[PDB]
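Visitor: Quick one: structure below, then a few questions.
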Amino acid sequence: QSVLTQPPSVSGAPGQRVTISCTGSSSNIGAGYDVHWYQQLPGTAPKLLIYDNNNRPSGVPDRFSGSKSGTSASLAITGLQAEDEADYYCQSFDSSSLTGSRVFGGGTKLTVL
Amino acid sequence: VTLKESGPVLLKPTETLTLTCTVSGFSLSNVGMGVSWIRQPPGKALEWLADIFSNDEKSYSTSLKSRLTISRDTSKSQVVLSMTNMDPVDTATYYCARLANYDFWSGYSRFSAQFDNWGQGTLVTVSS
Amino acid sequence: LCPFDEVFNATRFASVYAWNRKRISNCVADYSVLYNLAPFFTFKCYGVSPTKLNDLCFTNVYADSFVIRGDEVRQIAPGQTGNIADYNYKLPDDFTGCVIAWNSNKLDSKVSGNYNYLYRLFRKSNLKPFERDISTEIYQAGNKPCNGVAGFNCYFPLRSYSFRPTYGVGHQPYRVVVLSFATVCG
Ligand SMILES: *[C@@H]1O[C@H](CO)[C@@H](O)[C@H](O)[C@H]1NC(C)=O
């Protein structure tokens, strides 16, 4: 099991908004640490998608957005194209150890109806 | 920036694995970035394993700290991960990623560093 | 050059509620070498870029140093809120300098618990940017008046850190240096 938890799967119709949630413990997200999101298309390595709370790397369309509130973080996708059908992983830094740790989410499979 | 792992290997149970990640496009002596190892079992979630930074500061998974060992060699830009007492469960795809800050123009912070560049991954099989 | 060893390599640091303030002037400072070769845990610049601090010149520079909790380094930044930002060390929302922090568990930690560092737990209102409260006196909770001594709803506003080597990176001490920005040039 993982410290950060995500819904196993989400679904939405093309062109419709979808939101993926990520909640943490008193440490990591609850301790003010930033949350990063990664996209893993089938048969490929994960790709950085949201490098800080509501921050986005170059080459990522503006339809991807994120937010953080308390011990929870969320990823929202405004539209819904065909290519938005990958696994999305929540990530954060967990400080409940001597040298620190970096915790991943459980992975959310997004399907386009 | 390019990170490449060693080729896929097959090991017997209770063997010791050694994986080498060769980096290019950045120097391991750069203070603002480090190199980390992440593994993913087939059809499972990602799992972070180890960590090394510019000043030999090393971090490991809490549950696997006893089995993991990481090291670097700036003379050839290589990072080595060693896992002892491998089980058939530990079969997975092992990724080498760079722990660096995006928006590097704003500086660096080891608390908020992310795996901004990933390797293609290598497949490690543990079976009789 | 410029006395940066007197700031980053000081033998002792002040508590967060009584953070030091060193004025830097009439020196040449090589920020590039400090960023490039000194392995800090954190080096974040908000109004400037660390790689091009040499070409800029400032009338005066302030260096503030203090020791805080491991996960409290998050709120040493513009626009942050929390215990430290509200009651101990507030940073302006238009801050232009850089924030430097590194782990000091090898120095500021004791097996019996190092109580030498205090932080302000209770205050009547949030701090103004770049202001401090050294005077400590009993804080009134609720509505009943206080006689000047701790009691049921009367607390000592200063709470002590208890740094020990086994707390973990979340609670380990972190030494933080904040640089605030034509007598100083690169
Ligand atoms: C502090 O001492 C270290 C000792 O290795 C030295 O490298 C460094 O230049 C000194 N000054 C600063 C500002 O770190």
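Chain C uses Swiss-Prot numbers throughout; the residues present, in order, are 335-515, 522-526.
Cβ from N, Cα, C; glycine included.
While the structure shown retains the original residue, Swiss-Prot records the natural variant C:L368 to I with this note: In strain: Omicron/XBB.1.5, Omicron/EG.5.1. According to Swiss-Prot, the natural variant C:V445 to P carries the annotation: In strain: Omicron/XBB.1.5, Omicron/EG.5.1. Record note (Swiss-Prot) on the natural variant C:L452 to Q: In strain: Omicron/BA.2.12.1. In Swiss-Prot, a mutagenesis experiment is listed as C:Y453 to F, annotated with the note Decreased HLA binding to NF9 epitope. Increased binding affinity to human ACE2. Listed in Swiss-Prot as a natural variant, C:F490 to S is described as follows: In strain: Lambda/C.37, Omicron/BQ.1.1, Omicron/XBB.1.5, Omicron/EG.5.1.
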Visitor: In sequence order, which residues at least six apart in the same chain have a CB under 8 Å from the CB of C:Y453 (mutagenesis position)?
Guide: C:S349, C:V350, C:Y351, C:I402, C:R403, C:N417, C:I418, C:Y421, C:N422, C:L492, C:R493, C:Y495
Visitor: With Cβ-Cβ distance below 8 Å and at least 6 positions apart along the chain, what are the contacts of C:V445 (variant position)? List them in sequence order.
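Guide: The list for C:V445 (variant position) reads C:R498, C:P499, given in order along the sequence.
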Visitor: If one measures from the C-alpha of C:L452 (variant position) to the C-alpha of C:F490 (variant position), what distance in angstrom results, rounded to a whole number?
Guide: 11
Visitor: Given C:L368 (variant position) and C:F490 (variant position), what distance in Å do their CA atoms have, once rounded to a whole number?
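Guide: C:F490 (variant position) has its Cα 40 Å from the Cα of C:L368 (variant position).
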Visitor: What are the non-local neighbours of C:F490 (variant position), defined as same-chain residues 6+ apart in sequence with CB under 8 A from its CB?
Guide: C:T470, C:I472, C:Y473, C:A484
Visitor: When DSSP states are folded down to helix, strand and coil, where does C:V445 (variant position) land?
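Guide: The residue in question, C:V445 (variant position), is coil (DSSP, three-state).
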Visitor: In three-state terms from DSSP, label C:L368 (variant position) for me.
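Guide: Helix, per DSSP.
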Visitor: Within 10 Å of the Cβ of C:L452 (variant position), how many other Cβ atoms can be counted across all chains shown?
Guide: 19
Visitor: Looking at the ends of the gap, C:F515 and C:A522, with 6 residues missing, what is their Cα separation in Å?
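Guide: It comes out to 11 Å between the two Cα positions.
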